[PDB]
Amino acid sequence: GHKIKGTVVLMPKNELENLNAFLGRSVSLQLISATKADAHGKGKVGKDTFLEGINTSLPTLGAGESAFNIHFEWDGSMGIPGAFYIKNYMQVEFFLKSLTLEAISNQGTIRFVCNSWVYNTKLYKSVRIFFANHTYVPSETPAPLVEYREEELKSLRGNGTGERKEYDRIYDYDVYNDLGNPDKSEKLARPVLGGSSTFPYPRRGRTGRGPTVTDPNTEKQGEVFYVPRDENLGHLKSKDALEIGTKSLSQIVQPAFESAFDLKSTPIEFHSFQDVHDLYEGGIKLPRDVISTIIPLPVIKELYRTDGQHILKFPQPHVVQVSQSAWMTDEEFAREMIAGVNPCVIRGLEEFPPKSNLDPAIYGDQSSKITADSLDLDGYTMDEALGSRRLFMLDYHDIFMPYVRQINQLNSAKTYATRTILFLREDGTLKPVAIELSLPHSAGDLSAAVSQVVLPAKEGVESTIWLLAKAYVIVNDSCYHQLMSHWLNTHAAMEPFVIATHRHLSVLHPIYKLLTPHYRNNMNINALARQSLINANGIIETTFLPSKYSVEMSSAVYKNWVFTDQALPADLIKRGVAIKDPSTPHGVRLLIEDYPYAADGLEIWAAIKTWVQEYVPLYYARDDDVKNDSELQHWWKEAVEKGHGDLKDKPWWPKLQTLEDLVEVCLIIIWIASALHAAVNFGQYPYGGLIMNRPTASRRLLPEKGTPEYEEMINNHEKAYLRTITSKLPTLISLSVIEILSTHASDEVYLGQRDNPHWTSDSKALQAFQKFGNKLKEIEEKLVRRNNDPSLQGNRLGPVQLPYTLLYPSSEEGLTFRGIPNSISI
Ligand SMILES: [Mn+2]
């Protein structure tokens, strides 16, 4: 009789860290009709059908994959299959890749893209269901699939209670109340971030471990921070499981390094710049037991060259691959504000002196002490520089001032709230022309140290003071980069959208299909970060200036986060680095014409925009179709009201009642997840792998004349600098982490790629996606030409001779300084 021939592709667990065992009655599939229903309107369900044998005749599966034959009975009463149930009767879970129902014609083949772990059947409340690869808005769902579609969303939402288990697939929200460890020590207590006006914050994925005993508002510790199962990516190669390196670094490598310092087996401090360069030349010699602890660990072992006995050697950072000293030029200091690790904070300055919005009743007179007449603007007057839009600034004054007092009370942290003035030279490069180093002076609670202005100098002790002023600025910048440009604006801001998408858009939904590639690995890296990166006494607190105030500073900045200002053109306009100009291809004119991040970013932005504008009309012809999609409406309402709920009343949220709003929302989400993250992430070790170039912390203020510290500035400027910036032990730990986080796994999926070519059956969507990938390849060719253009050398390469490749769409594996993943995946 008639049978439907199927092929099941799966991966046994050991591949992602005997095939005959899958045969017999080990694995049952049941087809589900999309066209014929039972008396309650639900698609008819076929009989249990088991895997029949191993298929070895297929044209090479992917690594670790095995294919199995199956044949389903399916008479005329059953209609057309559109879904299936699967039950795993084996003890061990397996990774289900796909089901394919073969047909006479390729046209008739029915494909199911699953990519999901299937645990033993007794671990599931309801049987796992998978849908064919057709795409439907809710009003197009075949009637026999409507209830299944909704019941699956209900299953994914859960009920807001219970500890989440490894095999759960439940997506929900919670506040950042899991970072402190008060049951261990009150030193480890941290404010809850989110759920208040004092500390507003994006929500994260609910884990449900339950309260601590000492603080009912803080979540107890656990060995594993849950994510919904299919968010926890398995990898064929352990070296690609980069996210696990943070936990090893904090829990194993960091105590190993600490022991070498405690035992005085290695100098406690760097004593010259050459001691730092040594780290990637001959390496660092450490006790054998420290080497033996570190080098066998997955992911960690890839970070260092070693002899297995005595030496760890870091890779040579890109920033020093051509010149060891160019980082210390004023040219490079300014260039990195437009082409460095954090190229998105500089602003136009349209008046002089710069102003503060902070209350002098709190901090003392907040007037800027920089005088226009003190600046060398290459012969320009201040009025000319302002009128010609040549003045810019890197302004950390108002951001840092409210935290300076409490940071400076910590042992071995001292900072200023800095402001750097930049001039756009006639040659198109930026020139730093003044640094203001500000301290609060509450009249009644100051200390004795004063604010001051430092001007450029090339000789004498004043040149060292200027070099130190640059370090204070870059400590501010490094903190803002890692906590705000990077952690807050990418990792943290995106996770609410991931959760809302799974809770409210079916796998069938076109906008689920559009957005979910841009979420790959994001909940997973974030959960591992809550455990080991941003936790109390974790990697960032123990290596960056603000210590226990680090994450809360990001919540203070989130007060000002605006979703629609994350769009690249809006960001550039808001920061005064571009103006609206409809006579240009991108609709904005850059005020720094050779601004590599912005100029390349606008190309990528435009390509994403075209893709979203082509894809949306395939599913929504009119504004009313957007209004009428109940999944989409619930999705966006929840993303805002719950996911970003502390900002839910802000007037700038798109209402999502039009095609233009749907395009804008999707475009911004994709931009944040792909290009924005890439631009702020993949330069971490390339630029920051030399601690002097990107200091993470400062430990003392400027010395006063007539002290031994001032005499050291005169006699040993390198030691003065090294004593001011991050100490050697936290340097080793922070270099290690940024090396991990700058690495592309070999199984990454980049912008213009998907994890399966059959993600939809809709040929128009597949065609539009192909055009997007082709456009990205054309853009890459254009960006290569920019880097090869000698006219652009000053900003695109600088004296470090490092071509700006962070917005090249494609990359090979490794620490490449290029390539745009689809998602926030590391
Ligand atoms: Mn990242």
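Here chain A follows Swiss-Prot for its numbers: 5-21, 31-839, in order, are the residues you see.
Determined via X-ray crystallography, 1.1 Å.
Backbone N, Cα and C define each Cβ position, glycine as well.
For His494 to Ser, Swiss-Prot lists a mutagenesis experiment annotated as follows: 8% of wild-type activity. With a 10 A radius on its CB, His494 (mutagenesis position) counts 25 other CB atoms from all the protein chains.
Swiss-Prot lists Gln495 to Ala among its mutagenesis entries, and the accompanying note reads: Reduces catalytic activity. According to its DSSP assignment, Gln495 (mutagenesis position) is helical.
The number of other CB atoms found within 10 A of the CB of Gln495 (mutagenesis position), across every protein chain shown, is 29. While the structure shown retains the original residue, Swiss-Prot records the mutagenesis experiment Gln495 to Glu with this note: No effect on catalytic activity.
Around the Cβ of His499 (Fe cation binding site), 23 further Cβ atoms fall within 10 Å across all displayed protein chains. Sequence annotations record features per position, and here Swiss-Prot assigns Fe cation binding site to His499, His504, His690, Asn694, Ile839 based on experimental evidence.
For the mutagenesis result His517 to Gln, the note given in Swiss-Prot is 33% of wild-type activity. With a cut-off of 8 Å between CB atoms and residues at least 6 apart in sequence, the same chain places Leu166, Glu644, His647, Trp648, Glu651 near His517 (mutagenesis position), listed in sequence order. According to DSSP, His517 (mutagenesis position) sits within a helical segment.
Other C-beta atoms found within 10 angstroms of the C-beta of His522 (mutagenesis position) number 25, with every protein chain shown included. A coil conformation is recorded for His522 (mutagenesis position) in the three-state DSSP classification, outside any helix or strand. Annotation of the mutagenesis experiment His522 to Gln in Swiss-Prot: 1% of wild-type activity.
Secondary structure from DSSP puts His531 (mutagenesis position) in a helix. Cβ-based neighbour count (10 Å, all protein chains) for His531 (mutagenesis position) stands at 27. Under mutagenesis, Swiss-Prot gives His531 to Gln with this note: 20% of wild-type activity.
Following the DSSP three-state reduction, the secondary structure of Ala542 (mutagenesis position) is helix. Sequence-distant neighbours of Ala542 (mutagenesis position) (same chain, 6+ apart, CB under 8 A from its CB) are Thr259, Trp500, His504. Swiss-Prot documents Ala542 to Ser as a published mutagenesis change and attaches the note Little effect on reaction profile.
One mutagenesis experiment named in Swiss-Prot is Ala542 to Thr or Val, and its note says Complete loss of activity.
Per Swiss-Prot, mutagenesis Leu546 to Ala is noted as: Reduces catalytic efficiency more than 14000-fold; when associated with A-754. Every protein chain considered, the tally of other Cβ atoms within 10 Å of the Cβ of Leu546 (mutagenesis position) stands at 24.
Record note (Swiss-Prot), mutagenesis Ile553 to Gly: Reduces catalytic efficiency 230-fold. The unchanged residue is displayed. A sphere of 10 angstroms centred on the C-beta of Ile553 (mutagenesis position) encloses 22 other C-beta atoms. Annotation note: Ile553 (mutagenesis position) sits in a coil segment as assigned by DSSP.
A 10 Å cutoff on Cβ-Cβ distances gives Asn694 (mutagenesis position) a total of 21 other Cβ atoms nearby, all chains included. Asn694 (mutagenesis position) falls within a helix when secondary structure is assigned with DSSP. For the mutagenesis experiment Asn694 to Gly, the note given by Swiss-Prot reads: Reduces catalytic efficiency 5-fold.
The mutagenesis experiment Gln697 to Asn or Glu is recorded by Swiss-Prot, whose note states: Reduces catalytic activity. Taking Cβ-Cβ distances under 8 Å and a sequence gap of 6 or more within the same chain, the neighbours of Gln697 (mutagenesis position) are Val354, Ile751, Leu754, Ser755.
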(request) Tell me the Cβ neighbour count for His690 (Fe cation binding site), meaning other Cβ atoms within 10 Å of its Cβ, over all protein chains shown. (result) 26
(request) Quick one: of the recorded positions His517, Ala542, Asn694, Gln697, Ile839, flag those whose CB is under 6 Å from ligand 1, and say none if nothing qualifies. (result) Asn694, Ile839
(message) Return the residues near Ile839 (Fe cation binding site) by Cβ distance under 8 Å, restricted to its own chain and a separation of at least 6 in sequence.
(response) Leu255, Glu256, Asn534, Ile538, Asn694, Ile753, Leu754, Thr756, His757, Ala758
(message) Of the recorded positions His499, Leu546, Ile553, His690, which one has its Cα closest to the Cα of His531 (mutagenesis position)?
(response) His690
(message) Nearest of the recorded positions to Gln495 (mutagenesis position) by CA-CA distance, picking from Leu546, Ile553, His690?
(response) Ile553
(request) Measure from the CA atom of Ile553 (mutagenesis position) to the CA atom of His499 (Fe cation binding site) and give the result in Å, rounded to a whole number. (result) 13
(request) Pull out the recorded positions from the set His494, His522, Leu546, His690 whose C-alpha sits within 10 Å of the C-alpha of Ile553 (mutagenesis position). (result) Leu546
(message) Tell me which of the recorded positions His494, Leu546, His690 ends up closest to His522 (mutagenesis position) in space, Cα to Cα.
(response) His690
(request) For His504 (Fe cation binding site), just count the other CB atoms lying within 10 A of its CB, please. (result) 24
